[PDB]
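J.: One structure, pasted below without further comment.
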4 protein chains.
Amino acid sequence: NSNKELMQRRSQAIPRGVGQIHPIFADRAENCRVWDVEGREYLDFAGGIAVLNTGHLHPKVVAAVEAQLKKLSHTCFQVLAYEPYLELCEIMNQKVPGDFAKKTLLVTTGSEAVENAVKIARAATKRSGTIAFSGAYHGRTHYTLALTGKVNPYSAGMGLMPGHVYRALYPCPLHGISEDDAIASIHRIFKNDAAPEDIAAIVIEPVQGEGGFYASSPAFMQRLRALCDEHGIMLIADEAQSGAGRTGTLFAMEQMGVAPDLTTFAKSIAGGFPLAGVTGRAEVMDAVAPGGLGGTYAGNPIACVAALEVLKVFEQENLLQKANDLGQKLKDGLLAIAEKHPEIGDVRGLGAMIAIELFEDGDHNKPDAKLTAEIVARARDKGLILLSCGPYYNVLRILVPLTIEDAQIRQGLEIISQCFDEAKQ
Amino acid sequence: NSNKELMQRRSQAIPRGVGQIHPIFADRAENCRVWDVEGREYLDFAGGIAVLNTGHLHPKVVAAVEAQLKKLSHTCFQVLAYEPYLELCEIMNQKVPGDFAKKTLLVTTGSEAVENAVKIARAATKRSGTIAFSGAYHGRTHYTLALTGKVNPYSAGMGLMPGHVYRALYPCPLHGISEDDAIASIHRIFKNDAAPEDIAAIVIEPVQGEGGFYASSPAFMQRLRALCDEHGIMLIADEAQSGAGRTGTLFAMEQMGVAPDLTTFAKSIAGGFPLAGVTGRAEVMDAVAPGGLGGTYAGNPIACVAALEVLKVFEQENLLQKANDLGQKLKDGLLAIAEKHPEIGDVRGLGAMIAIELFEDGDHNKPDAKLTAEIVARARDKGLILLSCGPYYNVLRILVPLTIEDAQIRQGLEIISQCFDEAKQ
Amino acid sequence: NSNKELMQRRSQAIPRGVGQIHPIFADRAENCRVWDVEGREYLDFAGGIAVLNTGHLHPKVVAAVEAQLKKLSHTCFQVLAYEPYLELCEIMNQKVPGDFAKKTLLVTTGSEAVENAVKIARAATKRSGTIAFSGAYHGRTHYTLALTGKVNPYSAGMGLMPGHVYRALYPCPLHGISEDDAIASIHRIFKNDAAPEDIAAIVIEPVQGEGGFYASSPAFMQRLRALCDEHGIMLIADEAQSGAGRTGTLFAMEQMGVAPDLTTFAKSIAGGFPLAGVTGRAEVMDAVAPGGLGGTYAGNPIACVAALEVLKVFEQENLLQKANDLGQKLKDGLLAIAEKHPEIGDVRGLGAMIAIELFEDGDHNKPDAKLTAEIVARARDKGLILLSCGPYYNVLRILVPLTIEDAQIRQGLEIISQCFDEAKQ
Amino acid sequence: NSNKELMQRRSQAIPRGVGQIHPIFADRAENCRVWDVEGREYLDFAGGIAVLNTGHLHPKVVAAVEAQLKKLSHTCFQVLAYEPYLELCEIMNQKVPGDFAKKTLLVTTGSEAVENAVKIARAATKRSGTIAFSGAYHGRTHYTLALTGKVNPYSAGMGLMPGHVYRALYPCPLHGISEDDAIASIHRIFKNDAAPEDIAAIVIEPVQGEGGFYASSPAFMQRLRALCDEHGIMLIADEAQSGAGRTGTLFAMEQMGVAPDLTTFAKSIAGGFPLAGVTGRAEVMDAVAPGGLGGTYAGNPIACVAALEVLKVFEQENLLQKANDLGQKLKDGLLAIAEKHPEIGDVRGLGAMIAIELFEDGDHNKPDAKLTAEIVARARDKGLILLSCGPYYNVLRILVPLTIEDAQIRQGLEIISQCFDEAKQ
Ligand SMILES: Cc1ncc(COP(=O)(O)O)c(CN)c1O
Ligand SMILES: Cc1ncc(COP(=O)(O)O)c(CN)c1O
Ligand SMILES: Cc1ncc(COP(=O)(O)O)c(CN)c1O
Ligand SMILES: Cc1ncc(COP(=O)(O)O)c(CN)c1O
């Protein structure tokens, strides 16, 4: 019942392959607070990696889950259906952007969601290839590791992942890749490796998560939409991390001015319970033949009621607006800290999907991974849990529950400021 | 509040890709009883497809879940660890067959488990190919669909799944495939398509589930073990369906007289909550570098305490001995019915993983898919939930909770018996 | 000069990868005779591996070549056409089996022939997968090595060859593979790994060459044709080695009672000059868009007139009939030797595609690669060039020119006869 | 005996997939002269696509061919070796750039050469992936089509080519790709799709042929060599078209200041006879196990003595020097014509590997293909045979034999000048 003892036991029973960002064993939690086995208290700015937008154990969510535990926990929908699954699908068909008839499939993880969205796109187009972007992250199954634009550590040592996945450039002006280069990198694929007629879908994160919290602009997204229409390519928006309200709208695509053919959701959608899904143009969704979709746990009853309560909470507690206000308050505080620390070369984010990127002496081509990691460690020592991300591990992101208290906003910003001041000593 | 009303809403909100064995919407359940939204009661012989060996909402399991629901439901282990995960791993390391040290990785679904088992074998052997068997089922992600020995419906319209997966024959004398043919088929692969030094693993189900409840014999499994040993090939045992006590021992491999290098488990391990995992040789498990294993929901807290409680229940309530007793009563009962119906050409099963196979006029070359389907439908009319399986859809399997009461064992057999008699005239 | 001296320079300037069956350097050859640099004379029963059906430098062929040599040796057909290429295609379109219009593509090597045949079937059916047989040999390019049913040493050390090539069993009663087993193995692929809708072609050798001179039966070929017809799959007959008269008919398929959709030809077609090609159902051949088929040396001028002359020589000199006569004399001579050597467990062959298989003590389960190799080495010391084959290197094949005189036939057989007697002493 | 009639015959016997640049049937030729079946004469500025650097039927080469034709034309080296093959390998071990021991493999086509070079690199490094450049061209086999950086028409309609071939950007300032962009595009592959440890080789054309006659600079080639050295990746130089003295030196790599690990050669190596090969670092060439390399026609006797004679002709006639002077006279004349026609936006080339690129209104962003095509057709009408190329087909290239006469260089330039003036009237 000590963090160190538990870490020792871990090294004996669990593979080192499962990294451990923080050597801490959480015991209990509530909203933005977490207590370890030693009773220490921490402020959670990671949110279980964008999974806790309604916070740890939201009362409404927990009450719903407890009620469902009195009825049943599993039947396997495809064997014996149940209402929570159907209801969520109906609601997602409406909530997901796209002014047309849609259908929803529930699965269990973000990885499976992307897996099924691609299987569906292939069935609908009768094509086999897919295009993803540099720095993308879509999961850890063989195929999603291929879609993921990061070999190390996700696929390191395992040999080459499935082929017929082509790499396009994600637009990122901060690093010299115009939206023109991005659109041009897709045409390069068409001309050099896979003609449009062999590409079932173009998979993209409206805002890259693990990739650095880089957001696609509406104009770029609009150009991509047009490129897919022109070629009959399904546009797949992976919103496992950008969805569930993190950006100010339930789904980031709503702010792009265009609708994808398929959308995946997970993480925060159920506020702490295993659930994910795929919503898309009905005709596309129906392309797969009966019996070709499913999974044992898919749309687990408890997770479904949890998701339904999360949606009601976003409405009841005005969480979308709070995401926006929270984001502005965070960037303002971050911009202040930056006026005193050159290493911070960028402060960005839609809604509450906030991040800052660190460069050596503000040199926009000198990723400061060491400083980034130093801040994470300092924040832990001050009781703050943070996550870094980005292909160069020089991006600090904030994923604190949207239900955060005013005081905790000040507390996190303060601690962060202290970290940059104590590191510069 | 009407099964048919709900089915209608289902067809407008959910893709046809998701099949529906029984057009019934469950509302609540307890042990082996399920009640639909109309209040009609059914006896559950499908168990959410082998996920409810401890029955629906086993009270010990639910109380554990309730206690944990008071502490936390999610942190993402890689970010902040927690005891239920660590603790289940230790238990699994001890329980899965193998006299060597093992390490366990917790994920969320059976597909993920197979996916990770293979990634681990690839990293450990530094090889890329894998071998699976005919009629096998390992999941619905691109790669596991490739391992799965069945294209339709799981892959129709989609195109070809990931390559570098070679097919071997599962031993099945009942249908002409001898143990010698099985083994010969692996050497044929070594000789024709992929040398031993390019095969990371041979994935096999000790007892094929979707494949028809065909069990491997200890003798075959031993030849297979020796063959893997000789080539440094990892033997992966997929015990998602055969595991968690279904066959009379916690894992089917315990009755094979040999131990695999890796074992994947799921479904019944958590008795109704989303969880799966991989347990294998520690040094093999540790071949993946830190950061190469993970997943957002992996080893969800709630599901972890559920699995821990399930294992305690197997001990306290003697479920393994009950499995063996249940299987004998079922097989005795089914053999009785077979005396009056020649169509029943085989009654088989280890422990409680019981199945009967139907043939037109007892002709072992004429699988009766029509009769099989009819029995399933007649049973539903009598209040019994059944599932069929096998590549020819002529196998009826029984996956009723091991916690079933004696009277319910008779009720089910009697119903099954009436279904056959009534299928005659 | 010295054979050994040349072998030494060889080991210094050429990689060990290029094996050397006979450590002999040829200087001159004519018809069935070869003289090495040491002036020693050899009777050639290998024919450059089935490339010299009209013998070394057939005078008619040489005269045609010399005449063309005065005109031009290369222009690259795609840039400037030339009659020899056009004229050969026209003749092949009519002589290749198939009661329908055909078109012919000329390439340079048997490997390229197969490569293009598969590319054309893929473009015509719009499918990507192919099926090949156990023990098959189709070339040494990445893709043809995948089709080739033998990994060592062709693919050894290189890793896995291209995917989406599935393995069926070649019918071979001698070793336990019945025609039913072979056809069942194709359905197995359809059910387990690749649906018919995803298979562009089934590649087969009417008579396997490197595989062991195992011939397909008309009945089997007919079942395969019906199976292909039923699923829209192209039947590709690789006749690089069985073609050009070796079996008694210009192409082996003529003796099968059915026509393939595509046929690849090579080796003896040009009697000792670099040339290969693909003749097939015209609309299939035309499925590829202009600019899609090509190659620099494709249908080389000198090699085309040689091929046109080889065809005339076959008519004028009655070689098809002679192949049958030659084959009968060889099989009789070999069966007489077999009456004294039990190790000879089989004497088989269509036309002059003759082979004998050696077994230890005469046990079909004990391939005698050692005796086989001894016969080859002894025969060479006696002035007879032989080649072995088969997956277990226990097959002696006879590929001697069809233009051989009766005396060389008696002579070659005596030499072979003595080798067996001296090997037992 | 009419071009039109032969073309009509062609449409009925040969597939449309084989495009016909010029609808002319050549009857005979000599050095740089070609006569069609109608007796019309042409000045060949295409050389059978860089295959006739020593011109059509060079008398010395023809005499060597004739002498060998009296000895033998084929035995299949790996069966019965022969001196011509051994001697050419010895010479290429010296001639190919690289101050260190080398070994040589002889195959038959430029495609097989690239196929074997990769096979060799994979065995040497024990890795499966490869990297090629945009606009590259390496052959028409499945695998070389994957390496080739152009889908249509080379591999269009056929589906997706073999995976595990990744795309980098070829340096090309003219179109905005800096050397840094090229090098960085390689790092992008290492981070996003295939770690260095999985890349067996990087394949590059010192000067892209079909790609538009774009040459790599010494500086870039040096960075590419350092990058390879650091990761253990084999650098494969494909000199099928750039080699055989086209650039002023025998091989273009000689002018790069660095040596590749493997080099492929073909086309002009044998002045118009089928031959190709791979020369590389001995230890690397030897990585393949014995028997792993081969080919029926490989290093054909007649093509070998032709290649040997071609190398002698280069030394005797000083063709390397003439290449440089030819290139200069060509550039000067083209720069002249360029002054009156702004459409000619670039005049480039190493040695005699000369090309000009056309732009609509000199606007480098508007690749003028229609004008390029017009020039080719006008030139044909004026008796000059030309070829275009480049990803946008706006590149005119000159591959006229190096043995061309001074008076014909003027004649050729005059015809081109007239074409531009007239196309602009
Ligand atoms: C955009 C995105 N897509 C997919 C996934 C995979 O989801 P899971 O971990 O639930 O399998 C993640 C997880 N961080 C993600 O951020
Ligand atoms: C042997 C086996 N392996 C893997 C799976 C896949 O598990 P999941 O559906 O939880 O993804 C199943 C599911 N019926 C199975 O029976
Ligand atoms: C049936 C078959 N197919 C293809 C090939 C390959 O031909 P090549 O060596 O000319 O590339 C051979 C050569 N022995 C063959 O026998
Ligand atoms: C650089 C290059 N590599 C490979 C090849 C393929 O050679 P082949 O046409 O002889 O098969 C070519 C032919 N245009 C080429 O230019």
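Numbering of chain C is taken from Swiss-Prot, so the residues present carry the numbers 2-426, in order.
Determined by X-ray crystallography, 2.5 Å, according to the entry header.
Every residue gets a Cβ built from N, Cα and C, even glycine.
Below, the features straight out of Swiss-Prot:
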type	residues	note
MUTAGEN	C:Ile50 to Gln	3-fold decrease in catalytic activity and 12-fold decrease in affinity for GABA
BINDING	C:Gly111, C:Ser112, C:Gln242, C:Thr297	pyridoxal 5'-phosphate binding site
MUTAGEN	C:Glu211 to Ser	100-fold decrease in catalytic activity and 15-fold decrease in affinity for GABA
J.: How many other Cβ atoms sit within 10 Å of the Cβ of C:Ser112 (pyridoxal 5'-phosphate binding site)?
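T.: 32, counting other Cβ atoms within 10 Å of C:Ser112 (pyridoxal 5'-phosphate binding site).
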J.: When you measure from the Cβ of C:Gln242 (pyridoxal 5'-phosphate binding site), which residues in the chain that are at least 6 apart have a Cβ under 8 Å away?
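T.: Listed in sequence order, they are C:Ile50, C:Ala51, C:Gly111, C:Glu206, C:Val208, C:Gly210, C:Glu211, C:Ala267, C:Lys268, C:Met354.
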J.: Tell me the Cβ neighbour count for C:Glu211 (mutagenesis position), meaning other Cβ atoms within 10 Å of its Cβ, over all protein chains shown.
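T.: C:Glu211 (mutagenesis position): 22 neighbouring Cβ atoms within 10 Å.
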J.: Below 8 Å between Cβ atoms and chain D: which of C:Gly111, C:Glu211, C:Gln242 make it? I'm asking about the recorded positions.
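T.: So the ones by chain D are C:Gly111.
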J.: With the Cβ atom as the reference point and anything under 6 Å counting, tell me which of the recorded positions (C:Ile50, C:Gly111, C:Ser112, C:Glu211, C:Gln242, C:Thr297) are near ligand 4.
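T.: The qualifying recorded positions are C:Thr297.
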J.: In the three-state scheme derived from DSSP, which category covers C:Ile50 (mutagenesis position)?
T.: helix
J.: With H, G and I counted as helix, E and B as strand and the rest as coil, say where DSSP puts C:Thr297 (pyridoxal 5'-phosphate binding site).
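T.: DSSP call for C:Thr297 (pyridoxal 5'-phosphate binding site): coil, neither helix nor strand.
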J.: Please find, for C:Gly111, C:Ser112, C:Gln242, C:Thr297 as listed binding pyridoxal 5'-phosphate, the greatest distance between any two Cα atoms, in Å.
T.: 24
J.: What are the non-local neighbours of C:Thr297 (pyridoxal 5'-phosphate binding site), defined as same-chain residues 6+ apart in sequence with CB under 8 A from its CB?
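T.: Listed in sequence order: C:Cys77.
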J.: In the structure shown, with every protein chain counted, which of the recorded positions C:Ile50, C:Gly111 has the densest set of Cβ atoms within 10 angstroms of its Cβ?
T.: C:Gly111
J.: Under DSSP, is C:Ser112 (pyridoxal 5'-phosphate binding site) part of a helix or a strand, or is it coil?
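T.: SS state of C:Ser112 (pyridoxal 5'-phosphate binding site) = helix.
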J.: Taking DSSP three-state, what's C:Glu211 (mutagenesis position) in: helix, strand or coil?
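T.: Where C:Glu211 (mutagenesis position) sits, the three-state DSSP reduction gives coil.
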